[PDB]
Amino acid sequence: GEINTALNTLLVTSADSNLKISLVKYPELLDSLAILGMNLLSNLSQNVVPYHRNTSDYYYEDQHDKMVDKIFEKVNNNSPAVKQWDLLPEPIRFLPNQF
Amino acid sequence: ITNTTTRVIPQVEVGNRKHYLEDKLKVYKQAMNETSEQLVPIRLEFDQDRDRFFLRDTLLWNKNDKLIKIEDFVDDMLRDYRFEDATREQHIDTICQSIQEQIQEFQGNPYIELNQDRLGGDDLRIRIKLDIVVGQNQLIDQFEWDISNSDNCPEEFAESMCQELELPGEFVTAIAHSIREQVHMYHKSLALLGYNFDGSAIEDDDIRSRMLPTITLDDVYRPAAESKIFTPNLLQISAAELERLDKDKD
Amino acid sequence: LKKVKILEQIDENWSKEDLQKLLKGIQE
Amino acid sequence: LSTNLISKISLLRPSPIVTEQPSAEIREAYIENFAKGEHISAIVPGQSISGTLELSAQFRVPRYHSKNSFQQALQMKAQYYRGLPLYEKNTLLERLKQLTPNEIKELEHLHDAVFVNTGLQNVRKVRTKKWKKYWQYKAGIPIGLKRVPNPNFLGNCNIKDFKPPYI
Amino acid sequence: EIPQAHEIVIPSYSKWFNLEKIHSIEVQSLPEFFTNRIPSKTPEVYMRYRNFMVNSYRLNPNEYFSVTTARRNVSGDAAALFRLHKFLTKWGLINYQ
Amino acid sequence: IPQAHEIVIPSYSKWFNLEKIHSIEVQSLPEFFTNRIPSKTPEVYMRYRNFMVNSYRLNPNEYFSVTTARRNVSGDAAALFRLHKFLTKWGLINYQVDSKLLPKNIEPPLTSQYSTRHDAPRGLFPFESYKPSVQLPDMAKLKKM
Amino acid sequence: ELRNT
């Protein structure tokens, strides 16, 4: 709803020709529009459904002691890697579906 | 207020500040090439003479950070100190140039971090003294700190001390800044004298007299009259001092 | 008769007492 | 009205703690000149709580050795009150007839480590009791629980509760 | 425990903000706390800083919670604390009223 | 002959010897055992252990701080802090101290259980007419006829 | 806000 009521209130004002939408006063609206159009083009070519997923949608909800905590898994019963991701997905070419 | 005559109001602002608009590409260009941090202790002192402001705030700063423009952070800080909008003849450029100078002199953690890292470090224990004033309380305490160890965390010790003493939190971010200050001003004096940080062979007179001697079996307990210096004293009250030798150091 | 047995919806997140308190609370 | 129905009708339908500048006109004049960059006459500290954590003007490392009980030992080749329970007269005397002056320096620092820990524990408890009343005082709560209200008042919002059509 | 003595309003697009939980927008907006390259920037440190700033604003919502008090009260570099404070005040959630 | 007290160690730390160095401590705290630094020796580490634990055991309901340590033992403060964390993880010291008497952070208290209202924009919710009829429809005339 | 008379 927050996306659709923003899109409709942008479409009414932008077609009005009496109310100016200038990006000198705010240049980050256009990046939101273009990133939304990027991410909608991405999950349309893969037929993924957003906005109503049954996933959790939340990320990780929760020194000299990491070797001590490693052997703590030994004497109680008695280093994570890096991540890599981008802001935007690959364009739409270089996808296995798109040839 | 929405119930109006249908204007377009771009970014109605809070605290007389336009919202910070990120780049979102330099953020990922920096956050993925993110080897180390190299925090910088930064000191700001100004008086009513030769300056108009006072601005005695001390902060840490990431040296490898290329995201935030430093003049924008200083301009945000002066707005946080409630300076009125005539804040350029009492320049933001003076504070920005001071902070620009203080991060250029920071030679970094030397070859104790750069080339080699002996597990456990060396015997280089230095005599850290601190003197902090917050409100009307004055924390005076001294201890020993191994400058030759890389896994010595000043912040994890500052939180530990303010845990025991039940300090408010300005002492949390002042003790760690004092550690980061004095360890850096010893590392700089070591690096400018060509110390060659792996083989020790200290070979000087002003330093090697500030360094502490080797703890033996007998010296594992300090003497009683020597113990009364190495204890934190919560002397509450205001402070009063000055500093002007520009000519004397010249 | 073909009666609606409403208390057979006792799926593990809920219970029969929970459904009874739900119905009595919405009637309250 | 019959009592067979009265029991079922209601069944079927149930219906001196802070250390700031307490004058509220010198704090404002301090900021009115601070934005210009000027000092003032009176002083203004930051807010805090009262109380001093004063160590080393308090319990010291005790002196269990005499003035020469170490160098003469070097020549001859040698329930709780504060934190320690009071020992009986006869039981502790044979215990201190056992030890050596290599361990007297251990014992002094052990008893000092007990004393400083107790003298920090009680002051820590008093300090927590003071901070719990500081945070209540700085948040509008009184303790221990023509004006015009702003929209950030408890119960004076501008977003009125809209009712559903079935209600 | 302190009882609620003020009216708290966050904007509707900040409905996702919940304490003790990290949303996906917080990961895609501040990625440096979640790429395990620096051991002094963990998501526990991020949750501590964020919960500190949000709890400290909501005690007196009429006051602009500046960057400098947050820098003076938690230990960390000024760049990451400034970026987290500007992200937080970008989405409402602090300095909204 | 001397007075004795009651000490409580958790069951997973029974391996602790007050006169011997365990194998856990050489893999947990490797800075005292490189045998290259003369100021961090395996014999002066026992003088830290038998000053922390043997002073905590004299009165186990007092939290053994770390500012009580570096006031006396004249070592590096970070090494004493790491050893004080190591002896607290295995519950040797600071175990029978009652909770809420342990030192806690001086922070603004939690505002988790606060009720928030939302500023929703103008066109978010639809216009609603036709109040629904909660009351059940009556069919007395149909069954009467 | 203290609107007085």
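Since chain F takes its numbers from Swiss-Prot, the residues it shows come out as 299-443.
For all residues, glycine too, the Cβ spot is worked out from N, Cα and C.
The feature domain 'SWIRM' is assigned by Swiss-Prot to F:305-402.
F:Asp374 (mutagenesis position) is surrounded by 28 other CB atoms, counting those within 10 A of its CB over all protein chains shown. The DSSP secondary structure for F:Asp374 (mutagenesis position) is coil. The mutagenesis experiment F:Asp374 to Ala is recorded by Swiss-Prot, whose note states: Loss of DNA-binding.
For F:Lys383 (mutagenesis position), no same-chain residue that is 6 or more apart in sequence has a Cβ closer than 8 Å to its Cβ. Swiss-Prot gives this note for the published mutagenesis F:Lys383 to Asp: Loss of DNA-binding; when associated with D-387.
Here the residue is the original one, but Swiss-Prot notes a mutagenesis experiment at this spot, F:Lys387 to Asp: Loss of DNA-binding; when associated with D-383. In the structure as shown, the Cβ atom of F:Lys387 (mutagenesis position) sits within 10 Å of 14 other Cβ atoms.
Looking at Swiss-Prot, the entry for mutagenesis of F:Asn392 to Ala says: Loss of DNA-binding. Of all Cβ atoms in the shown protein chains, 18 besides its own fall within 10 Å of the Cβ of F:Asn392 (mutagenesis position).
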According to DSSP, does F:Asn392 (mutagenesis position) sit in a helix, a strand, or coil?
coil
Can you tell me the three-state DSSP label for F:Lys383 (mutagenesis position)?
helix
For F:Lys387 (mutagenesis position) and F:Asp374 (mutagenesis position), what Cα-Cα distance in Å is obtained after rounding to a whole number?
20
Cα-to-Cα gap, F:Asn392 (mutagenesis position) vs F:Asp374 (mutagenesis position), nearest whole Å:
21
Taking CB atoms only, which of the mutagenesis positions F:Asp374, F:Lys387, F:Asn392 fall under 8 A from chain B?
F:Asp374
